[PDB]
Amino acid sequence: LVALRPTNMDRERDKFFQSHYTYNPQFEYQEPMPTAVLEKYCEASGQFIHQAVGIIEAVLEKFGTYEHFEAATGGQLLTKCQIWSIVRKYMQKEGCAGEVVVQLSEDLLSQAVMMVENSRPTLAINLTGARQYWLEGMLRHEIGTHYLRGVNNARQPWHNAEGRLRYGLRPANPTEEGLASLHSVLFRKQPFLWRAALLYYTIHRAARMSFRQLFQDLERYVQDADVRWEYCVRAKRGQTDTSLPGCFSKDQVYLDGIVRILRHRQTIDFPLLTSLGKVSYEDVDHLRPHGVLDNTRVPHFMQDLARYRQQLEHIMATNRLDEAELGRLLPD
Ligand SMILES: [Zn+2]
């Protein structure tokens, strides 16, 4: 995300706001632009657009607005002290205490990003909008999934590009971010997949719309201009002249992964899937014979596997993604 975070985002934000949302941001980026990755994610999908809208509407039906959903389900905004406390408790719970550097920042386009600074893992947490019941989920996403998968993957024959080719691996995504997103909302009482759904939706529209149009369009789902600005930039990462239609479709991966994993949950071995590293749920049978599983780590929330599966059922119910609908969506 560092490469596609516009170098002039602030100056263009002030311009946008000060024009009362009529101006089209003219973004610039650190040269050179990752042309290959831009081209890979230049087209948006609509495969799950009705699921996205289904989730969004389910939230707004129950909570009226996002604003109330956030405050009612998310809990209080956290101080730095409270964040560190929750993180420390989590690391110990996961048995990875002292392995990851934790940093607090205001300039993240997401809640948190797991990185490799100084050839070492770094968890950057956005202090802006960090909330009690939500933060624990972020840690299940970034540490419980991304980090543990990463460490397990480093131990496997397919730990690098060559290894992936040699063993014939499908891409890690959408299985990676699908698993991570399900894990974020795992133990919540109202586990609505708002973030995933709205990202999916925003990209779909971004492909057709200017920035101005996209920003206005989102008003129907979320009022806060700052929140909307985030979603718009994420959807138009890499776009220079945002007056034209176009998107960076990467963030559609979350909902895409969720649907697929939930659809096939009955045949997926979730411990094994995590143990094999950065692998697709489809590659599990292919790679099982060649995986080294002696000292691979499974997240703490997967130990009671019966309960884990119940949570997945609860997540489907909540998000209006019942078995029958998943069945019709993917007749696999
Ligand atoms: Zn992630």
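The numbering of chain A matches Swiss-Prot: 140-471, in order.
If you check the header, you will see the structure was determined by X-ray crystallography, 2.5 Å.
Keep in mind that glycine also has a Cβ here, set from the backbone N, Cα and C atoms.
Neighbour list (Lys219 (mutagenesis position), Cβ cut-off 8 Å, at least 6 residues apart, same chain): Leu243, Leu266. According to Swiss-Prot, the mutagenesis experiment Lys219 to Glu carries the following note: Reduced binding to microtubules.
Under the DSSP three-state reduction, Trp223 (mutagenesis position) is assigned to helix. The annotation that Swiss-Prot gives for the mutagenesis experiment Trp223 to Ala reads: Reduced binding to microtubules.
The mutagenesis experiment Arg227 to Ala is recorded by Swiss-Prot, whose note states: Reduced binding to microtubules. Around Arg227 (mutagenesis position), the same-chain residues six or more apart in sequence whose CB sits under 8 Å from its CB are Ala236, listed in sequence order.
The Cβ of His280 (mutagenesis position) lies under 8 Å from the Cβ of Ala251, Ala319, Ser320, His322, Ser323, each on the same chain and at least six residues away in sequence. In the three-state DSSP scheme, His280 (mutagenesis position) falls into the helix class. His280 to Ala appears in Swiss-Prot as a published mutagenesis result, with the remark: Abolished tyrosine carboxypeptidase activity.
Annotation for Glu316 (Zn(2+) binding site): spatial neighbours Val392, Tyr393, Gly396, criterion Cβ-Cβ under 8 Å with sequence separation of six or more. Look at Swiss-Prot and you will find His280, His285, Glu316 tagged as Zn(2+) binding site, backed by experimental evidence.
Quoted from Swiss-Prot, the note on mutagenesis experiment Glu281 to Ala or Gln is: Abolished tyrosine carboxypeptidase activity. In sequence order, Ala251, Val252, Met253, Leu262, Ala319 are the residues near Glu281 (mutagenesis position), counting only same-chain partners six or more apart with C-beta under 8 A.
Marked as active site, nucleophile by Swiss-Prot: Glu281.
In sequence order, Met253, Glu315, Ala319 constitute the residues six or more apart from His285 (mutagenesis position) in its chain with CB-CB distances below 8 Å. In this structure, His285 (mutagenesis position) is part of a helix by DSSP. Under its mutagenesis entries, Swiss-Prot includes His285 to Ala with the note: Abolished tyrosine carboxypeptidase activity.
Spatially close to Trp223 (mutagenesis position) yet at least six residues away along the chain are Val241, judged by Cβ distances under 8 angstroms. With respect to ligand 1, the mutagenesis positions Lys219, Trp223, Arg227 contribute no residue with a C-beta closer than 6 angstroms to one of its atoms. When secondary structure is read from DSSP and collapsed to three states, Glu316 (Zn(2+) binding site) falls in the helix class. What surrounds the Zn(2+) site, by Cβ distance within 8 Å of the Cβ centroid and not counting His280, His285, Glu316, is the set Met253, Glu281, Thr284, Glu315, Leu318, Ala319, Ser320, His322, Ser323 from the same chain.
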